[PDB]
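To start, the structure under review is shown below, and the notes come after it.
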Amino acid sequence: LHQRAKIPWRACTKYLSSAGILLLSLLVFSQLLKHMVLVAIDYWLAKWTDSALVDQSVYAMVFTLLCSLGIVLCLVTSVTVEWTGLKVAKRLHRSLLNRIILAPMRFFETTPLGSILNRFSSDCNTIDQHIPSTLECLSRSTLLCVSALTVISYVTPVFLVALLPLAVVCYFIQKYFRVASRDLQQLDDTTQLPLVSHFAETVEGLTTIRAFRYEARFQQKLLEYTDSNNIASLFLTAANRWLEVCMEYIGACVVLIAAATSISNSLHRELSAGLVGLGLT
Amino acid sequence: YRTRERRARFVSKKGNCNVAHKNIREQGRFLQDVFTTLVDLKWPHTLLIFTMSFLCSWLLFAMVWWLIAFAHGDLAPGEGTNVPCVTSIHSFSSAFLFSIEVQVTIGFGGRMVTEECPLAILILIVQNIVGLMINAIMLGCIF
Amino acid sequence: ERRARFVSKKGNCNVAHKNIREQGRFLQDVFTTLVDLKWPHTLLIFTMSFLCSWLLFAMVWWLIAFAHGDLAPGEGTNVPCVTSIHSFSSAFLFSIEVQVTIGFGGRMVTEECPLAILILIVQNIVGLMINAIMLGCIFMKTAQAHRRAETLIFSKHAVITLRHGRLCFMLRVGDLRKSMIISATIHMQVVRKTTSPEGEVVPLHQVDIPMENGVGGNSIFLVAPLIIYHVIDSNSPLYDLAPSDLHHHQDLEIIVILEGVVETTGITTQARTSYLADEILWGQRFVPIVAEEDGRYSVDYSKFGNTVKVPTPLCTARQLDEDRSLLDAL
Amino acid sequence: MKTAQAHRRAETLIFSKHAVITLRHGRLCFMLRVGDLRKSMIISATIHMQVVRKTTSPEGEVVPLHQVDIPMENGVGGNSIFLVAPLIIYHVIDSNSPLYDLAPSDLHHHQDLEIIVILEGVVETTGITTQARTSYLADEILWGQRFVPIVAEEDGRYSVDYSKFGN
Amino acid sequence: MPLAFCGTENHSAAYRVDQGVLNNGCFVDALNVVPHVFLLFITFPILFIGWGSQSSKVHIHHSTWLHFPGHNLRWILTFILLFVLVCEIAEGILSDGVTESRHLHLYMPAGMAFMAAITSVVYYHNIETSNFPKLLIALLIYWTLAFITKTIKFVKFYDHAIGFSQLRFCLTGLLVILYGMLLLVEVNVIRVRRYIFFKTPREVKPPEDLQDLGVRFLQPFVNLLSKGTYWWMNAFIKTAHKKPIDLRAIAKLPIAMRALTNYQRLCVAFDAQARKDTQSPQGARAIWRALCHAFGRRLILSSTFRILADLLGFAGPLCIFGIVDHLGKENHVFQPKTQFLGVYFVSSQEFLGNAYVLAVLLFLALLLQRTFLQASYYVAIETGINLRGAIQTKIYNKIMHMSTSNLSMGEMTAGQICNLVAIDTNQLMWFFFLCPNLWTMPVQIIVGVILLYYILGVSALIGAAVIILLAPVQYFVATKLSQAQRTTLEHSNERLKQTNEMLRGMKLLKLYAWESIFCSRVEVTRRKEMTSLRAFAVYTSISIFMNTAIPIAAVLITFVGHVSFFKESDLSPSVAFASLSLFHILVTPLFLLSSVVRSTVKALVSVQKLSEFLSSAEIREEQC
Ligand SMILES: Nc1ncnc2c1ncn2[C@@H]1O[C@H](COP(=O)(O)OP(=O)(O)OP(=O)(O)O)[C@@H](O)[C@H]1O
Ligand SMILES: Nc1ncnc2c1ncn2[C@@H]1O[C@H](COP(=O)(O)OP(=O)(O)OP(=O)(O)O)[C@@H](O)[C@H]1O
């Protein structure tokens, strides 16, 4: 139960109490607005190519506006996420500094004194330097999937009949992976901390180890320390490879299903091969 | 929590020895005792093997009867100038039904075995011997 | 030269029966012999029994139609004895149909000839009898359990070592399958060309060996590999096995015979192995094999026959009684 | 059930024509040879020996055929025997044996004595338990004769010369 | 109008068997169905006994295996065979659409083969896990029987002069080779296992590393399909849901990936290097040549998969171009039309003109590309982990043999040698991850550029140049990103080391009421820290913009430029939407090749730094 934690409660604490509402909304507003244009530019290209294949007109200025809207929105979304990520990072650190200073000494004596340090160096680093980057790519990843799935569904409405059976399998792959990926990544980090310390202590006391003629054992410890580090990383790589193969046969099954229905709907409902291309690319 | 997880049992309260073997270097002796294995299987599995062992036998010789009558040339939908190798074989459906009749010994007699096909007489011998041998082996497993 | 084995490592007694004053007892037990045959060999007897039976009555049906005048070319005025018999090939096909009971019916048995009615009676009685014979033999072949003994496993070489002071000829026997051998039993025998004070010479004397069971019996419960040891007391024939004479050309052999009814079929089986003189390692123990899992045990059959070195006296068990007695007296 | 009959398998279990009484390990025993002719085994064979002789209790009981069992002098006490080669089945005449007062003088024909020997055991082929039964009247117990050795090692294996089975 | 196996057309005259049965174009098709129904009915009872028993089989709980000689050559042929059988199905269903009858003999013989081929590898695998080669006779008969019947069909095509111009002649000819090669694989099993006829079988035992109960990363030894799809991980992933993953679950790593095993190979690579070549120093080139010897044979395999996955990646744009172009034609009444008997054999160009054919071939190509590509990552990664494993040992083995001189140990403190394992080794380890990229990303871009020129023309190259022209600026952005990152990295440590003193003497800092004074030092240091982080946040914000706005800019310039400057075509969905996929395919290597170069630049420093440290002062007189 402790390991099973999707952690949607931690996201709310970050955004509501540290980011704001003006900056948070413009982050969400820009993301939906940016990918709405990204669909439109592809969609408008299909209509342009399909109709211009000899009312109607030359699409020599409208396509520029959609691209110009898309290019500018990329700058807006990129700046807003990073600017907001800066605001959360800086003001959260001030809150933590104003708390530990205004805190009783009983907690400091009781605490391992590394719990405060870790939540000050390791945790503040990930919040400051990674969330502003991971959040931007996380939203763009899930919005591109939403953007892609919506266009495929619109081109071929018969696809979403099979999407629900396919999405459920996607959920279970996206379910069991996180349970293992967290555990492997925790096993990835906690196994390399003893390795670097072991190197440091051998350099600290090199004279003593050779004196006892204990270097035979310490090398065997290194092989035990290194092998545990590698086997934790090998499983992490396999887990990523297990996800990536499975989440690409699902994507391949989509391509065949989308292509099959789109071609048939281009022969009977007369899709006119325009939306078929968008259904494939 | 591993301190108070469970205490391994030697045999459960209802037999069912709670011991799991490892590194079994099997050399096929798992399946070499086929007739012991077939009995060990649960009844619903036995029904599937009972069904498959007979459906496959009927259908293996269905392809034989269909092909023999194909090669003989009495499959052609025309006047019966020749004497058919096995009468009334018109389609593979008739070839399948005739395979049921021979092996299960129903013998309706609409699809007879003619004397004018020395190859078909051999298969009628083979199907009966395989049909008798499958039955006796399957009866023994059931008993 | 070579040293013979009384029974090989997989049973298969290497004894040659010679000068058998055979009274035909080999063939009197046809039903027992038929089961002892290999499966490919059984099919030949299975096939040739039916194929001859159809062909024996193929000649009868053809002769009956020949004598009755049925196979005379032309649509004769007479009613055919058996309809549509116009060749021995037709007679062969009709022979198959009656005995197998296919009964297509293009070749009926008419009511005209009474001889064919008798032959139709004879062929059915023969068909039911032969089929009943073949069913029984195949049922006992399907109930064979000699291949179950192939899954009963013994360690490659046994050991003699220390256990609770005394000296015991330890061993290991394992069961690979998951089914049980109900009411297991272990008999160990020492085979040596033993002479007697009276002057007799026994070429291969089999002396039974106690199994050192808790209740002084033979019953064992085989679920995980066990150690079948024999405490070498004053009466044990191995009381004078020194480690020096454990070499190859030593007239010594331990037969181990494991018996018990297979739970699946109910057929009793035997598993037999023999440990020669060179297949006994003094002063070695068997590695711990049964580990514990989260909620079950675990048998590492990779370590089934692995033996480690263990300190022990290199003196005979007879000298262990004398050494203990002198120490106790002192 | 007629096919699984083992009455013809008991015929291939062989007993010598006459048993003998000789000395063994400083004692007096009643020896016998039992042989199996077929290559298959009889699983879990067990052999019982009984003395059938009209024995009267001192209180006045008259038992026309009193069957008193006899120990097999096995190394473990139990009666189980592993029969592949012909085996000398010998009963040691202890202070308890009913044969404790037998001499060559009273071993003639019209002697009220009989030794029954019963060999049980299941067939390793059909799984059917069988029985081989023989009797040895007094005259058929040759006092003071030993059985010849029958097993001689061949080039690589053993060999039982069945031609000298009852010699 | 019932279902007729042969042609029901011409008053059902296709069953006539004059002039030999083998000359009946349908009967030879019938002869090719028996070898498959024979196996489909021989193994189904055999497999179902196992599957029913597998429901209650416990020996397979931790059982071992032994892949038969030719396990890899069996699966690679089977997948090739499965692919070609799909092509025959596609042709068979393609030809019969013109006739009034079904003509089931065109594809059902192949449709039965595809089922038989799948079982032939399920049946083979069940005989591989249970080391019982004797059952391979049924498999051996199938390959002998299928090869003979198919060859008779192939030669009979040549008698009627079918010719290679017909696709069915090509696929039938191909099937003879695949069936023949699969036949030789089964015979080669008998040669090495020696189980049918030879008196003394040369049995093979499972490998010792597999026999361990403490080995649970069974990737190195599984069937070739599970080496690609990582199927064996399924049980471990499910176990993670109930039992949390600790060092108990992650068991001892296999022999091939053990640090001691890798260290032996690295020393042998060094020892052979100093034996074949008599070179006094151990420089950067000495190490670089050492690693290639010890890990090239796996690095090449990773490159081979990546090169093939890169080429198969462009099958998407070609299928998109092919599918839509066929749909850009109003005339669908026209159909493949050429005859030899009346079966209407279809040709090559007509086969790849049908829209449904290309979608299926796209589906098959996607499975290969996305499986080769993933297998390319694992081979590259596993080699990288082993390179780290064999270099940490070599560095640690150098720690034992180094002297403690004040000129030596007074210079390289423990921090200097700690960063060597953490920073210097990881950037070298991460280089072996991305090594396949620099050999192939130029290929994928060049192949992308070569065929993007053909798709749209010149305007695609003009637009794609913007991607290429703005990439060097992106290298400048990434470099300027890291420079601002070290400023924060150095400043965070200074503030974190400053507060470490604050949090260490807190009692004296709280009983003396110094908390207010000391906190202001942290805030002031943070402000000097936060300006640096703001610069880093700027460059990572600009990095995203160039990452995502350039592809839109590439398309915007390409399509408007095509209409305005070129106007050479109408930009049909066949051409326009084929190019959109190419831009998506090319952007990922184009805008990530900067990182591959940067890692290679960093890796050159790491090996240079590692080689400088590895030849420092040693504890002499040890050998004497
Ligand atoms: N894991 C196992 N699975 C099945 N049988 C086993 C296993 N381990 C041992 N045996 C059986 O035990 C006997 C030999 O065991 P032991 O380990 O002492 O010798 P070994 O050198 O492994 O034998 P061999 O070379 O004959 O296989 C043989 O009958 C062998 O089949
Ligand atoms: N070599 C043998 N082969 C088969 N059966 C044998 C053999 N030797 C003995 N028997 C069986 O054992 C019985 C007793 O054998 P024994 O040698 O003691 O007497 P015998 O005088 O040879 O036998 P008989 O004259 O009754 O045949 C024989 O009657 C016979 O049934």
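Using Swiss-Prot numbers, chain C covers 30-359, in order.
Per deposition record, electron microscopy, 5.7 Å.
Any Cβ shown, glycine's included, is placed from N, Cα and C.
For C:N48 (ATP binding site), no same-chain residue that is 6 or more apart in sequence has a Cβ closer than 8 Å to its Cβ. Positions annotated as ATP binding site by Swiss-Prot: C:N48, C:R50, C:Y330.
Note: C:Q52 (mutagenesis position) has no non-local neighbours, i.e. no same-chain residues 6+ apart with C-beta under 8 A of its own C-beta. C:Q52 (mutagenesis position) carries neither a helix nor a strand DSSP state and counts as coil. According to Swiss-Prot, the mutagenesis experiment C:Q52 to R carries this note: Results in reduced sensitivity to channel inhibition by ATP and increased channel activity.
As annotated by Swiss-Prot, K(+) 1 binding site applies to C:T130. Using a 10 Å radius centred on the Cβ of C:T130 (K(+) 1 binding site) and all shown protein chains, the other Cβ atoms total 14.
Residues or ranges marked as K(+) 2 binding site by Swiss-Prot on the basis of similarity to another entry: C:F133. Long-range C-beta contacts of C:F133 (K(+) 2 binding site), restricted to its own chain and to partners at least six residues apart, with a cutoff below 8 Å, comprise C:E126.
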#### Entry: Rounded Cα-Cα span from C:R50 (ATP binding site) to C:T130 (K(+) 1 binding site), Å
45
### Task
Indicate whether C:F133 (K(+) 2 binding site) is helix, strand or coil by DSSP.
coil
### Query
Can you list which of the recorded positions C:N48, C:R50, C:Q52, C:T130, C:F133, C:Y330 come closer than 8 Å to chain B, going by CB to CB distance?
C:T130, C:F133, C:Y330
#### Entry: Sequence-ordered binding-site residues from C:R50, C:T130, C:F133, C:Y330 with Cβ under 6 Å of an atom of ligand 2
C:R50
### Query
Highest CB neighbour count within 10 A among the binding-site residues C:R50, C:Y330?
C:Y330
### Short-range binding-site residues relative to chain D, from C:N48, C:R50, C:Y330, with Cβ separation under 8 Å
C:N48, C:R50
### Task
Can you tell me which of C:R50, C:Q52, C:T130, C:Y330, our recorded positions, come within under 6 Å of ligand 1 at the Cβ?
C:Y330
### Task
Look up C:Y330 (ATP binding site) in the DSSP assignment and report helix, strand or coil.
helix
#### Entry: Whole-number Å value of the largest CA-CA distance among C:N48, C:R50, C:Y330, listed as ATP-binding
47
